[PDB]
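*Asks:* Below are the structure tokens for one structure; questions will follow.
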Amino acid sequence: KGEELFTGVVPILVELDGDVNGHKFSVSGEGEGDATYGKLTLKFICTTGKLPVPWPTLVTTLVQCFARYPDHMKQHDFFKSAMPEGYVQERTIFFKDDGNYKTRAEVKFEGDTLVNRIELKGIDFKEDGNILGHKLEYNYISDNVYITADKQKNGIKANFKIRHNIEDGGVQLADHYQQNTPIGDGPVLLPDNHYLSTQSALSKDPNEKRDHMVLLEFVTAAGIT
């Protein structure tokens, strides 16, 4: 039933409030998602001025309900099954040899619009590290979100690694641990193990003077034959 809500192009709103080593900030995003093609087009603006962390470190935090699930895998799509009432998405993101983010979001429909409301707290970052030092490249992120059922919370868990390229040529690893739980009390689809293959392309609006990120993203479920 939730899947019916995603057969066409759906407007998306994202709202994030963050605090990283005491640097407070907000981001607003708008765009649209077309789950038929696993396609997301989003533009984010830092509404508080300069973003105190690198945009690439926020991509994963800033709507996996827009994944393209192959027809033969549609029984494994937790995210859509939770809609319209939605789900809580929680993560801990451990930046190797640096701080961590803890995030909590509610993802649900408000009318025809899919809304992602997030709070992010980051702690234990190094002032001259790759995050607070803004040493990460701004280009592309691509990896696999490994999903497994969480029957006790009627939800899912996921784990994955993001290998952020550093401007000197190195890598800043960000190990993600994720849990999603439905907001409503109705049945949800609890999946067999699988993954989401996700590719995120980051760019700039040449006419935009505020601190911002343009995102073109594709998300495809895979791993079941």
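Shown for chain A, in order and in Swiss-Prot numbering: 3-64, 68-230.
So this one's X-ray crystallography, 1.5 Å, going by the header.
Positions of Cβ are set from backbone N, Cα and C atoms, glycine also.
Not my notes, these are from Swiss-Prot:
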type: MUTAGEN; residues: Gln69 to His; note: In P4; leads to no detectable fluorescence. In mut2.2; shifts fluorescence lifetime from 3.03 to 1.94 ns; when associated with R-30 and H-145. In mut3.3; shifts fluorescence lifetime from 3.03 to 1.88 ns; when associated with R-30; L-46 and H-145
type: MUTAGEN; residues: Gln69 to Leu; note: In RSGFP4; increases fluorescence and shifts the major exitation peak to 489-490 nm; when associated with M-64 and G-65
type: MUTAGEN; residues: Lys79 to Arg; note: In Topaz; shifts the major emission and exitation peak up to 20 nm; when associated with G-65; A-72 and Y-203
type: MUTAGEN; residues: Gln80 to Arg; note: In Azurite; shifts the excitation and emission spectra to shorter wavelengths and increases quantum yields compared to BFP; when associated with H-66; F-145; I-150 and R-224
type: MUTAGEN; residues: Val176 to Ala; note: In mut2.1; shifts fluorescence lifetime from 3.03 to 2.50 ns; when associated with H-145 and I-198
type: MUTAGEN; residues: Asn198 to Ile; note: In mut2.1; shifts fluorescence lifetime from 3.03 to 2.50 ns; when associated with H-145 and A-176
type: MUTAGEN; residues: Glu222 to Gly; note: Suppresses the 399 nm excitation peak, leaving only the longer wavelength peak at 475 nm
*Asks:* By CA distance, which of the mutagenesis positions (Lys79, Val176, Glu222) lies nearest to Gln69 (mutagenesis position)?
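*Replies:* Going through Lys79, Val176, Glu222 one by one, the closest to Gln69 (mutagenesis position) is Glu222.
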*Asks:* Around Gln80 (mutagenesis position), how many other CB atoms lie within 10 A of its CB?
*Replies:* 12
*Asks:* Judged by the number of other CB atoms within 10 angstroms, which among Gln69, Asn198 is the least packed of the mutagenesis positions?
*Replies:* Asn198
*Asks:* List every residue in the same chain as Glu222 (mutagenesis position), at least 6 positions away in sequence, whose Cβ is under 8 Å from its Cβ.
*Replies:* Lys41, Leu42, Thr43, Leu44, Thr203, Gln204, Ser205, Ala206
*Asks:* Tell me the Cβ neighbour count for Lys79 (mutagenesis position), meaning other Cβ atoms within 10 Å of its Cβ, over all protein chains shown.
*Replies:* 13
*Asks:* Within 10 Å of the Cβ of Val176 (mutagenesis position), how many other Cβ atoms can be counted across all chains shown?
*Replies:* 13
*Asks:* May I ask for the distance between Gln80 (mutagenesis position) and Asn198 (mutagenesis position), taken between their Cα atoms and rounded to an integer number of Å?
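*Replies:* Distance (Cα to Cα, whole Å): 12 Å.
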